[PDB]
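Input: a single structure, listed below in structure tokens.
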4 protein chains.
Amino acid sequence: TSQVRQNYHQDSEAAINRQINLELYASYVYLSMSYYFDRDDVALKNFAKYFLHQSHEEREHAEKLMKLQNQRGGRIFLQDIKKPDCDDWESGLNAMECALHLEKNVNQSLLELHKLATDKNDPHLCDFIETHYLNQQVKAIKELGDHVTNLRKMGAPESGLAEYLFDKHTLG
Amino acid sequence: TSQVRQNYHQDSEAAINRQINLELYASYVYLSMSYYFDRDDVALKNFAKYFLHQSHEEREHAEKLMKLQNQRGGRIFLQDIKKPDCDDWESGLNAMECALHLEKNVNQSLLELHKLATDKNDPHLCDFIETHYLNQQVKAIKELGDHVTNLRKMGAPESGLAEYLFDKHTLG
Amino acid sequence: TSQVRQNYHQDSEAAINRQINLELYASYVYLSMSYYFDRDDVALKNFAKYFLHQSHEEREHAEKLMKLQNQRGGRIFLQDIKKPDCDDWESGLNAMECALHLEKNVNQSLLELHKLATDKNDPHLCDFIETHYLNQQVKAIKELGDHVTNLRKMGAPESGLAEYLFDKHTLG
Amino acid sequence: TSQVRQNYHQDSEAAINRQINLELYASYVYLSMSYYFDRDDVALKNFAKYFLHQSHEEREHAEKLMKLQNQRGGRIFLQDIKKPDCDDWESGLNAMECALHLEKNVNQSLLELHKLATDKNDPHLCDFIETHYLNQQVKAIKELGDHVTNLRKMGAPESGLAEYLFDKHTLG
Ligand SMILES: [Mg+2]
Ligand SMILES: [Mg+2]
Ligand SMILES: [Mg+2]
Ligand SMILES: [Mg+2]
Ligand SMILES: [Mg+2]
Ligand SMILES: [Mg+2]
Ligand SMILES: [Mg+2]
Ligand SMILES: [Mg+2]
Ligand SMILES: [Mg+2]
Ligand SMILES: [Mg+2]
Ligand SMILES: [Mg+2]
Ligand SMILES: [Mg+2]
Ligand SMILES: [Mg+2]
Ligand SMILES: [Mg+2]
Ligand SMILES: [Mg+2]
Ligand SMILES: [Mg+2]
Ligand SMILES: [Mg+2]
Ligand SMILES: [Mg+2]
Ligand SMILES: [Mg+2]
Ligand SMILES: [Mg+2]
Ligand SMILES: [Mg+2]
Ligand SMILES: [Mg+2]
Ligand SMILES: [Mg+2]
Ligand SMILES: [Mg+2]
Ligand SMILES: [Mg+2]
Ligand SMILES: [Mg+2]
Ligand SMILES: [Mg+2]
Ligand SMILES: [Mg+2]
Ligand SMILES: [Mg+2]
Ligand SMILES: [Mg+2]
Ligand SMILES: [Mg+2]
Ligand SMILES: [Mg+2]
Ligand SMILES: [Mg+2]
Ligand SMILES: [Mg+2]
Ligand SMILES: [Mg+2]
């Protein structure tokens, strides 16, 4: 057993490894979305920039969990990073809707992780999740909701003009 | 009687208390409007910013009247601040129309206050109203009229695109 | 149901609306206290400044809760802001005692809100309350306690000199 | 008749000359008060500074009225500047009370002047009085009221300590 380990349940250790994989998966989804908008037949450069930034943020989220695993004396166990659900994302609106779904799924995982940490009476882990993950998720979900609403109200996905102008005004 | 009181009719004192309440009410209306546009299903951040600024301005208007009451030796009497007429404001255009109606109502109250001050031969109070309130109201009403006109001409409220673009170009 | 809503109980939503009203009420109490000390027959300008600052802080507290409501996909429901308990606050000491009572009441409401959030297993809401409200309340209560103690020890409310000197040294 | 004179009643011209004398008288009262506090047996240097500043302000008030008289094509008529009512002012509190009485008397004169200007349909003169005199008077009266209140509450005039500390904290 690690010389640093204290009050860190094996179930929590395992759950943190699962969360690391999920964050990496989220980074991969956003990477794929980014380059969809870089296609010559889609060509929305600010959608591409927005999603690439999100992808880099998720990689940071994964790294912080790997750091946490080591800080607590757990051992990192990595799994394959699954390819994203979709190859073709259809429209800016559709990609934003996929992102919203993804972030709500990640949030659910984090809430399940918090429930476990609470059940195992691990207040350090609870605080870690609360401080570095929960409000970040709420902000991300709210922002994606805002984006979806604006695209819908503007006439997306039918209106190519709507997605073009959203690209310039909101994401530019 | 206050050692500072001079040429300040009890009717004017009472009217100033009523105006304080009205200014606070106006601040509350604009606060409510602001956060309507912050909803994930409305999501017009510059409408939200615009109305929040207006709300803060009305609170300043109320404070200046409270200061005036004390300067003249009257006594402040506060009443409940009523909740705004509407919870749901429908659209950017509708909120602007509500604001226009509100500011015209506040203007009418100020004109009635000025008539009273004139009738009681209180030139200090007349000058106070004229200097700090009347042109501010005329400018606010004109600006809201301008906003309503632009939103209508652009195709609001039916056009979600119109409200989106107005949010960026006029309020951004 | 809001596209952003996740793990946010209707009871929590309602409690947040109640808290918004309470914060606005607290802003109103402090506004009234501020202008009491601005009266020509009270004339303690630093008491007035202190309470006006507190009033503005409470308005910020209310706005942050309105922001939270929208972030979580709840819907803001506003109620009348009740006028403060007292019109005449008697002395600096009495106003400080009223403020202490108010802040302890607001704290109790926040603790009840936290209990609800805990019961509904909402760790994001728990963290929000803990981060933005609980220590702020403890600091405010401690500061008001300190102020009350000093005024008492100095000879308030009988000693007009005590309140005058406290105004200059502690609040100035 | 002056080549510049227009809509300027002879009664208004005369009233402006009377006001010039009153402003000069007020400057003289404050000059006398100032040097009372400079006496070795009174020795409150900030009371002395405060009243000397007030004296200089009144001289400016008189000059602006002399300027107005010429701007409108009236002719300045000067009278003796009467010595102040009191030679000995007793205490800081008593001097502040005398100043309050003086400023209320000057205010009454200005209100009478405004009534005359209104009766003679002279909106330029009304605006001049409103802009340069009326709120200045209200502020002065309020400030003197505040000062009187503080000195009383502190224990003046019996307490030499009260007047000493007021000199340092409020006027210093
Ligand atoms: Mg895994
Ligand atoms: Mg993100
Ligand atoms: Mg993440
Ligand atoms: Mg192991
Ligand atoms: Mg596969
Ligand atoms: Mg914590
Ligand atoms: Mg935080
Ligand atoms: Mg937004
Ligand atoms: Mg542009
Ligand atoms: Mg009222
Ligand atoms: Mg405004
Ligand atoms: Mg207003
Ligand atoms: Mg009364
Ligand atoms: Mg009602
Ligand atoms: Mg005027
Ligand atoms: Mg003006
Ligand atoms: Mg315009
Ligand atoms: Mg454009
Ligand atoms: Mg309520
Ligand atoms: Mg505070
Ligand atoms: Mg608060
Ligand atoms: Mg509902
Ligand atoms: Mg009631
Ligand atoms: Mg926390
Ligand atoms: Mg903290
Ligand atoms: Mg302390
Ligand atoms: Mg004369
Ligand atoms: Mg002066
Ligand atoms: Mg003068
Ligand atoms: Mg002549
Ligand atoms: Mg004589
Ligand atoms: Mg007029
Ligand atoms: Mg004018
Ligand atoms: Mg002015
Ligand atoms: Mg004052």
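Just so it is clear, chain C uses Swiss-Prot numbers, and the residues here are 6-177, in order.
Every residue gets a Cβ built from N, Cα and C, even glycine.
All protein chains included, C:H66 (Fe cation 1 binding site) registers 22 other Cβ atoms within 10 Å of its own Cβ. For C:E28, C:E63, C:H66, the entry in Swiss-Prot reads Fe cation 1 binding site, with the evidence type experimental evidence.
According to its DSSP assignment, C:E63 (Fe cation 1 binding site) is helical. Just so you know, the Cβ of C:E63 (Fe cation 1 binding site) picks up 23 other Cβ atoms within 10 Å once every protein chain is counted. Under the heading Fe cation 2 binding site, Swiss-Prot lists C:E63, C:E108, C:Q142.
Quoting Swiss-Prot on the mutagenesis of C:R23 to A: Abrogates interaction with NCOA4. Fails to localize to punctate lysosomal structures. Counting only same-chain residues at least 6 apart in sequence, those with a Cβ under 8 Å from the Cβ of C:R23 (mutagenesis position) are C:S114.
Annotation of the mutagenesis experiment C:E28 to A in Swiss-Prot: Reduces iron binding and oxidation rate; when associated with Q-87. Annotation for C:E28 (mutagenesis position): spatial neighbours C:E63, C:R64, C:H66, C:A67, C:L70, C:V111, criterion Cβ-Cβ under 8 Å with sequence separation of six or more.
If you take the C-beta of C:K87 (mutagenesis position) and look for same-chain residues 6 or more apart in sequence within under 8 angstroms, you find C:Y30, C:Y33. Record note (Swiss-Prot) on the mutagenesis of C:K87 to Q: Reduces iron binding and oxidation rate; when associated with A-28. No effect on iron binding but the oxidation rate is severely reduced; when associated with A-108.
Look at C:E108 (mutagenesis position): DSSP puts it in a helix. In sequence order, C:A31, C:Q142, C:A145, C:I146, C:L149 constitute the residues six or more apart from C:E108 (mutagenesis position) in its chain with CB-CB distances below 8 Å. For the mutagenesis result C:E108 to A, the note given in Swiss-Prot is No effect on iron binding but the oxidation rate is severely reduced; when associated with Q-87.
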Filtered recorded positions, from C:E28, C:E63, C:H66, C:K87, C:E108, C:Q142, whose Cβ is under 6 Å from an atom of ligand 16: none
Those recorded positions in C:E28, C:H66, C:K87, C:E108 whose CB falls under 6 A of ligand 17, listed in sequence order: none
Cβ-based proximity (under 8 Å) of the recorded positions C:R23, C:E28, C:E63, C:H66, C:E108, C:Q142 to chain B, or none: none
Check: same-chain CB within 8 A of Fe cation 2 site center, minus C:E63, C:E108, C:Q142: C:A31, C:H66, C:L107, C:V111, C:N112, C:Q141, C:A145, C:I146
Other CB atoms, at most 10 A from the CB of C:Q142 (Fe cation 2 binding site): 19
Listed recorded positions adjacent to ligand 19, that is, members of C:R23, C:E63, C:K87, C:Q142 whose C-beta is under 6 A away: C:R23
